[PDB]
Amino acid sequence: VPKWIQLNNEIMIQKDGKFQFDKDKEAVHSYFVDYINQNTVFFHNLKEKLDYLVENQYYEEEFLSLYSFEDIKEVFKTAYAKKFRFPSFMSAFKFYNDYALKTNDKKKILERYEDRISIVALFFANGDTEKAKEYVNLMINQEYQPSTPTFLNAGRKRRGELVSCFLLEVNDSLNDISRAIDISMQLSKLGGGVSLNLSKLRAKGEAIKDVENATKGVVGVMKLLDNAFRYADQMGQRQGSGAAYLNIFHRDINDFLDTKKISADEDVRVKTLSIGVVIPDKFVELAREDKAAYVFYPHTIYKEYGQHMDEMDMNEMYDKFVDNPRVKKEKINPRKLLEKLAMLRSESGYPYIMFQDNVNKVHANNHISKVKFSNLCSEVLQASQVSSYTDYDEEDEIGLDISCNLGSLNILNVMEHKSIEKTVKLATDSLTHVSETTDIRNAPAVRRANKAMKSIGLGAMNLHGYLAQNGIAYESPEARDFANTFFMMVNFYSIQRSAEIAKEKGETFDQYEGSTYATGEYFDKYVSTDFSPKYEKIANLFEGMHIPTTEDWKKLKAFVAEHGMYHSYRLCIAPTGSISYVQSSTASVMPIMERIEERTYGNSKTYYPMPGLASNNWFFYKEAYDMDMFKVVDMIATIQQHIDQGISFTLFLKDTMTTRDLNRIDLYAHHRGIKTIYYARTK
Amino acid sequence: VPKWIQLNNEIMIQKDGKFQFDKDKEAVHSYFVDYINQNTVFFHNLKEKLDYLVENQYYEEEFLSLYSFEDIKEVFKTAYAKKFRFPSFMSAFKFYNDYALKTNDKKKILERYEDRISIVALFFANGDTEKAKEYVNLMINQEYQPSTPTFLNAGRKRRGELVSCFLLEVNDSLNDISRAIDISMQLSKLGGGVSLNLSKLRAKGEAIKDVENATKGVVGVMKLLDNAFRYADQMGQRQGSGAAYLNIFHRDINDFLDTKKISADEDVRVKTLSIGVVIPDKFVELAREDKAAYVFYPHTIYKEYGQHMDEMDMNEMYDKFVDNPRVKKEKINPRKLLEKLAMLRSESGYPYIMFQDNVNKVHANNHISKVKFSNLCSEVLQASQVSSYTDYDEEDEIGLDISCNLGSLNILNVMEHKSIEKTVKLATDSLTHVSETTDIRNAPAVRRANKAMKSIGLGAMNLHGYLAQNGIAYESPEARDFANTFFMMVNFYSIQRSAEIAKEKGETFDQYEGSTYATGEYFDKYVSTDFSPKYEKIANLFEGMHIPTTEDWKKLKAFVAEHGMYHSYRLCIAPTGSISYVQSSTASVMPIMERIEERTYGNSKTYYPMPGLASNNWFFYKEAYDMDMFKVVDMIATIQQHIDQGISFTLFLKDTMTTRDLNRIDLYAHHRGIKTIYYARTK
Amino acid sequence: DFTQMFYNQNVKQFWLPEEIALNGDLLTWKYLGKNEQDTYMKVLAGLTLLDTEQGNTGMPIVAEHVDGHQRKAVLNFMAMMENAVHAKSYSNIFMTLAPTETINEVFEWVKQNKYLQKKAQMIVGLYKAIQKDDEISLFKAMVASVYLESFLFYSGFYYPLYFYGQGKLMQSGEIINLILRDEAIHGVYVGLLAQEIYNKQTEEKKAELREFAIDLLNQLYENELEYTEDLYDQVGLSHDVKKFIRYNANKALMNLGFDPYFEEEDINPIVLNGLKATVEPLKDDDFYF
Amino acid sequence: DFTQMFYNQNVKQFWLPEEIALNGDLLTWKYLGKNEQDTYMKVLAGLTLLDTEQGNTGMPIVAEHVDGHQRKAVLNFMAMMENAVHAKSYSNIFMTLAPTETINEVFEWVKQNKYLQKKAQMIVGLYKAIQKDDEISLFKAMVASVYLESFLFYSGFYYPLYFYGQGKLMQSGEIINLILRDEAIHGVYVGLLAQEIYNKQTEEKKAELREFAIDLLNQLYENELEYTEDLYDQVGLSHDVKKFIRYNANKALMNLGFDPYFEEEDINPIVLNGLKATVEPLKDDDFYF
Ligand SMILES: Cc1cn([C@H]2C[C@H](O)[C@@H](COP(=O)(O)OP(=O)(O)OP(=O)(O)O)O2)c(=O)[nH]c1=O
Ligand SMILES: Nc1nc2c(ncn2[C@H]2C[C@H](O)[C@@H](COP(=O)(O)OP(=O)(O)O)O2)c(=O)[nH]1
Ligand SMILES: Nc1nc2c(ncn2[C@H]2C[C@H](O)[C@@H](COP(=O)(O)OP(=O)(O)O)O2)c(=O)[nH]1
Ligand SMILES: [Mg+2]
Ligand SMILES: [Mg+2]
Ligand SMILES: [Mn+2]
Ligand SMILES: [Mn+2]
Ligand SMILES: [Mn+2]
Ligand SMILES: [Mn+2]
């Protein structure tokens, strides 16, 4: 048993009726002094280390050649000038086991935390020494954390893509289905999660060019995609993860849901394919009034109207579809479908729930397209256009497939540094750089949408950690007040930075002129409502920091009208799974699942108290399962009103909660404006 | 009970110790006058019939527009002047259930046998009235039978392709694997059977861009292809049929064979994918000497030598691969592998066995490529060049993927009419037309190889029927003498027709000048050895029909050298499954399995005596299971020496014989020059 | 001289209740009077109890004390049939025909029924009195087992057979006939083992063993009469069933090598109507021709 | 929570020796060396002898002390498989491969063998020590039973699986694979019954039962290493057999709800080739807030 593992295990040994939280500092100190400093390759000078890394196929010479070695040396000086110390053993362990650069035999350590941060900053700045130093200060202060792909792979020769979330539209054709399988395998090969919209595919028992009842439906494509993701398993390193989305009004919705039942047949069940259900307001209205609903065969609708069923507004088109004799449908019970959804989420956590009209009532790019589905993590909500992949000899009609770049603000570190504006703008610049430097050669729609939309996702994390370390309960109205003010400021400065980038480059995103940013409809609630804190305690948290006012929002609206907006999408709160340990932060804006995290690595068990947990703030670190999910919905809806994309919203349920309770949580989320629901986690 | 199937069941009622074979004539007469004439749509004149069929999307207007209606009327008169009568109930039942045109609701019958034959003939002739009449005479006399795709779809609007056998080479890349899956689904959608070579794919545990043990092997691609063929099943009426081929020296050969074991897990076993094993003479030599053989990792060989393993000569490079330290190899026992092959064929009928050096020692187009795999029916043996499907933005290097049009001579009717030459030439013309009118716009390599190679497959059937109806035992030397003379004559006239077509069109097949036809080496055994029958009984069977001598073959060799050949491949003997009933013929050149064949169609049981079966030739219709497989191998090898492609050779095994007997049959087939072994059928 | 043939017969008779679909009895069951359904449920419940104890206790304990691996294999197989096949089949019948409350009630009824408790007390008492290496205590338990197999089941078997013979409840009846076919061979086999022990005794000891067997039979018989009346009076069949159990008592005695004790009587004729390829290695000479 | 599920899996795995024809094994048996034939015979006799103890004592003694009708039925079924199916199967394999005199000599040798006897008597000792109404002694016997089913058999199973994975002795290898598949489920089932007892204990008593299980495992494991070298050194396989023993020891521990004792190891590839919370309806007013 390692000495640091023993020291970390002494946290649970209760001395004087309290956990020994101070043992984790001893644990991390022992971990470093006994393992990391021993296994860290040291070089006489930074020049020798850099030469070894570039020449041994560890780094990329292209981005490092943009600086004189003096500038790189000063950047590394800035990283090491902070004397950053990992507060807990788990932070250092996670970094040096997941993100630190190791030798080709994975025996020694080439990169410390400072080296990784310096390389990421030098890649972000793209030749600017002052910008690189600013990125170094931002990341070594741990105010901004680039996503796991960006943080892990930036500046590495043998790297995967810096983007890991992709959203593909699948057209109703064998050519398009085969192309979707190919692109899914190509993107999973790069290490990215792939989400596929299956709503355009015609249901089971539909006609294929005069041969009726010949289509296997969305479940055959589901099996194809599941095997494609199983094959493209990231070189046998990490299991290939993909998601499939289907509209709740699709005829195959029940077959779609039956793929996740525990009793599912092996010719129906899918293993590596997550499922998400898209629910328009029409379905919730039908279930509310207990009227019997209809699911429609998409190809009949396409033949009758020339438009896909998911391309049309179900609120206005549902009655026309039902009254159309040439549109094929079967009766369903919407309440029974809702209960089936809740039962499936209780049993397996699936499907994801995307409230279509909650997303699109505040969507800023409805002119480009409505948001029809989400990503594998249920936070990316962007307009997509389906591609028409024709025969081999013909020319394909390339659409827009969603792929956004992820980054997370550390709410605790941004708040303690009083640097919401600077951190938000620098994170926007880094995400923009990642977007520009991303070129995917086997997903033409993804590449086209990356070049045109220039969408980024700037998330946040350590919300519960910041609140509990400041004596604020997560469910308290003061917590929602802080979330309101903080994310209003984040949105303000992200919009300002996007407009500044548009002014600097003289270009906006494609089809910006039709957006609500161009017409000013986006800024209505910001030029009409004041989002300053309503509590003196919360207003004191923002001391020394200018909270944007209504006049500031009017000035921003005028600036955006004059100069445009560079990013179609800017903010999305991803789960931030493994980077939260490195940042000593609670995951995303979700509340903590456990106060102290018990995990086993190898044959030794490890203990991870939540960051900042102590005796004084023990009960402010309320576990998510002990919380009222209605108040968590209230918090996420408070945040969601300032996030243009969605938020990964996990439901934390007790074992005593019934199907009716899960349905009530889902319906209250729909009522409160929640866009997506990620997971149903039961204790 | 239907009257016709009641009459057909009176065959088995033994009267005076004999089967009532004449009941089948009464059975078919009742079948017609009680079902067919009643359910047949009859029009006032042929003009109304043709207008009705063209207008209601049953026929194609383009091919019928090349003839004035007087010519079409003359063709239909020629078809009906024969007054063809089906000799058995099964012939008419199979035709009117599988190939006769029916109304859109599958209610009534639009085409008789004469109508279908006339339409196929007018399609073949392509505007020529006299040629259409010649084709009508050829098919109404049942001397030549177009394959099931051609006979079923010739001249129909809503039709599949006229070719159903496709062979695909898969390169060792994810782009090429995705393209292989796409092309397999596209061709299965067209109704064709697709065979894929998986030898170029690197084995399990190979590196994918310097990360080791990353490749899932050929079994992952096998699962992908199996699900692709399950998806593209054409309503499931005829589910997607695929074949995978692996060289026996591939490292994944044991896992490739384990996909067919009964005890295989659901994560390994493939169900819709047939498997074939390509065995070079090196493997048979290694097993014969009981030496230690080695299977190789294909990617190591490709990296070391720059060529794929299956693109190299194993009999000359096996020792170099073994001695090469940079080539990765695994030790196997070749005799244990042979025993495993025999056990797998006994328990499942798989794999197909291709003797690669038996195919390539007589292959005429080794300059283009060596034959590396066979088709799903294990009789197409043509040169293929792998394609290089690149990224979306890059141009693809299109290779040569095999596909040939099938057609069978009826040996009994051809020999009765003394029309080997005319039947062979007309069948060659029809197959050439089918090749010219085929355009696969989603399989680039299939299209390119169809345009370049112009390969056709002209098979034969009713060999056992003809021999049994002429008092010749299938195993007798006289039967092999007849097969030798008959198929030498077929080869002579097919080569003559190919040379005449090349002379008329002024073009040969691509890379003809490097072929053995151009060098004249192909004709060595024909200008040196006389193939006239050695028995007076057989010599009288060919009386009235000129048998080409050595002088005739020398003249043909000069003609080919001076004019070239239009088809790279001309003759392949396919199984000819369902068209054998319509033609009242035994299936292919293989011996019959049952003298009287009992089948259940729906809830009706009906019996099919072999064509011409009686008491005077009961024992000449010896079942395939009761005869020596060594003599059947001798017969197939006698036929194979005149066939440029392979012969679908089914092994008929008793329950008593062990795996050693199956291995002995396989080794004797390899010794006797058998190119492929199709099935190990056990009774 | 006999174990091997009993082994073969027992294993070739192997079956599971799930082989018989029971939904076909649903209508003929629905059509019976409340009295008939009550008697039927109770009859099968009494059978379930007997098989429960024969499987849990009787057959395993006799297996323990009988010498010889083959004899033990037969007895172990018979034990498995009792509780894993026979006792369970009754629950398959109950679960098809009856609602849960009626099922719960009938199992409560077995616990409190004095005749069923008495017969279980007597039979199981003898099983648990077996002493290691004491052949006399073993003989007594084998007599008890034969009386359970060949006599005691029959007050229960009568009714399913009575219906089967009229073309009623024929799927349940098929199960019961399979159970009866098994018990007949079980009674013969255990009877032969009992005779082995009896034949080792002095004439004086034999006389005492016959007294034991006849006294036990009479005691069980008198209890079975009261049980039979209690169940069958409400369906009018008690006298008929009594004739049937006497008939089968004689068969039990015969299985033990004793003379019949009751006089022959006419049984209801309805009830009588109720009755891979081989792997061979390749040789070197196989590669040359 | 589990007995009916195991009942189903057990009865659907039912098989008989006669189903596999054994004679075709003579075509590969004749080609093995003397050491290979000797090891095979000795391993086979080892398995036979241990399985007889399980059929005559291990399963019936556990069935006797476990409460519950359904558990007793499953346990009876397992005892039946040992005595009626497995024992006959081992005998059949022997009679096919060796003449009568050779069989008698191998059994004489293995009966006197120190390492086979040590483990056989250790297991039997724990079965003999079970006391009526004492769940601690029952648990200890269940641990012994799981160790036999899921661990001790595997030093023996190795060899038939090794041949089976190479295409040798395929008929007897198929039989062994069916036997092994039964022992696997037996081990899992008895393991669940042991965990039930374990979970009823105090924390101090649990720690004491864990120490018992680990101590017993250690004694058996050290003897297995000696047993292994004694049989497999002559055919050069002992290193790989030892990996297989540890891997199966870990499975046995997991069956008892305990952590693995040994580090994970890869196994010989030839041997490998041989081998609802509560639904509640929405009652309106849940759509309004
Ligand atoms: C991407 C991928 C490839 N493979 C296998 C299948 C292909 O035959 C083989 C080649 O993959 P490639 O697509 O050629 O990968 P690569 O070009 O980046 O690697 P290399 O430089 O070695 O050519 O790898 C997998 O098994 N799983 C996978 O996820
Ligand atoms: N010497 C050295 N410095 C390293 C290494 N990895 C990162 N660094 C950082 C530490 C300093 O901030 C910076 C410059 O180190 P140096 O080259 O030793 O500089 P100097 O102090 O000699 O001027 O590089 C490393 O491996 N060696
Ligand atoms: N009348 C008619 N003829 C058919 C039909 N299908 C095929 N035929 C064939 C039969 C004859 O050989 C040929 C000409 O038939 P027709 O048009 O009736 O001509 P004719 O009998 O007046 O010369 O067409 C059909 O449906 N009707
Ligand atoms: Mg289409
Ligand atoms: Mg490649
Ligand atoms: Mn019974
Ligand atoms: Mn019994
Ligand atoms: Mn056993
Ligand atoms: Mn067992």
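So for chain A, numbering is Swiss-Prot's, and the shown residues are 6-688, in order.
A Cβ is built for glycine as well, from the same backbone N, Cα and C atoms used for every other residue.
Cβ environment of A:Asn380 (active site, proton acceptor): A:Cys170, A:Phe171, A:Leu172, A:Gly198, A:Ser200, A:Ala248, A:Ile407 lie under 8 Å away, each six or more residues apart in the same chain. The secondary structure of A:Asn380 (active site, proton acceptor), as reduced to three states from DSSP, is coil rather than helix or strand. The feature active site, proton acceptor is assigned by Swiss-Prot to A:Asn380 (among others), with similarity to another entry given as support.
According to Swiss-Prot, the active site, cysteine radical intermediate annotation covers A:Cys382.
Using a 10 Å Cβ-Cβ cutoff, A:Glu384 (active site, proton acceptor) registers 27 neighbours. Per Swiss-Prot, the feature active site, proton acceptor maps to A:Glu384 (among others); the stated evidence is similarity to another entry.
Taking Cβ-Cβ distances under 8 Å and a sequence separation of 6 or more, the neighbours of A:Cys382 (active site, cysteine radical intermediate) in its chain are A:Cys170, A:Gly198, A:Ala579, A:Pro580, A:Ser653, A:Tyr683. For A:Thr153, A:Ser169, A:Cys170, A:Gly198, A:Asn380, A:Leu381, A:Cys382, A:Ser383, A:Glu384, A:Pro580, A:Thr581, A:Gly582, A:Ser583, A:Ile584, the entry in Swiss-Prot reads substrate binding site, with the evidence type similarity to another entry.
A:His255 (mutagenesis position): 27 other CB atoms within 10 A of its CB, across all protein chains. One mutagenesis experiment catalogued in Swiss-Prot, A:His255 to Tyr, is accompanied by this note: In ts-A 73; temperature-sensitive lethal mutation.
Among the recorded positions listed here, namely A:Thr153, A:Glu384, A:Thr581, A:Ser583, A:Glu384 has its C-alpha nearest to that of A:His255 (mutagenesis position). Reduced to three states, the DSSP call for A:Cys170 (substrate binding site) is strand. Residue with the densest Cβ environment among the binding-site residues A:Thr153, A:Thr581, A:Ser583: A:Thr581, by other Cβ atoms within 10 Å. Summarising the environment of A:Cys170 (substrate binding site), the number of other Cβ atoms within 10 Å of its Cβ, over all protein chains shown, is 26. Rounded to a whole number, the distance between the Cα atoms of A:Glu384 (active site, proton acceptor) and A:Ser583 (substrate binding site) is 17 Å.
Residues A:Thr153, A:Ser169, A:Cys170, A:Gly198, A:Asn380, A:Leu381, A:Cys382, A:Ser383, A:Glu384, A:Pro580, A:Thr581, A:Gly582, A:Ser583, A:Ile584 are recorded as binding substrate; their most distant pair of Cα atoms lies 19 Å apart.
Separating the Cα atoms of A:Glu384 (active site, proton acceptor) and A:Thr581 (substrate binding site) is a whole-number distance of 11 Å. According to DSSP, A:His255 (mutagenesis position) is assigned to a strand segment.
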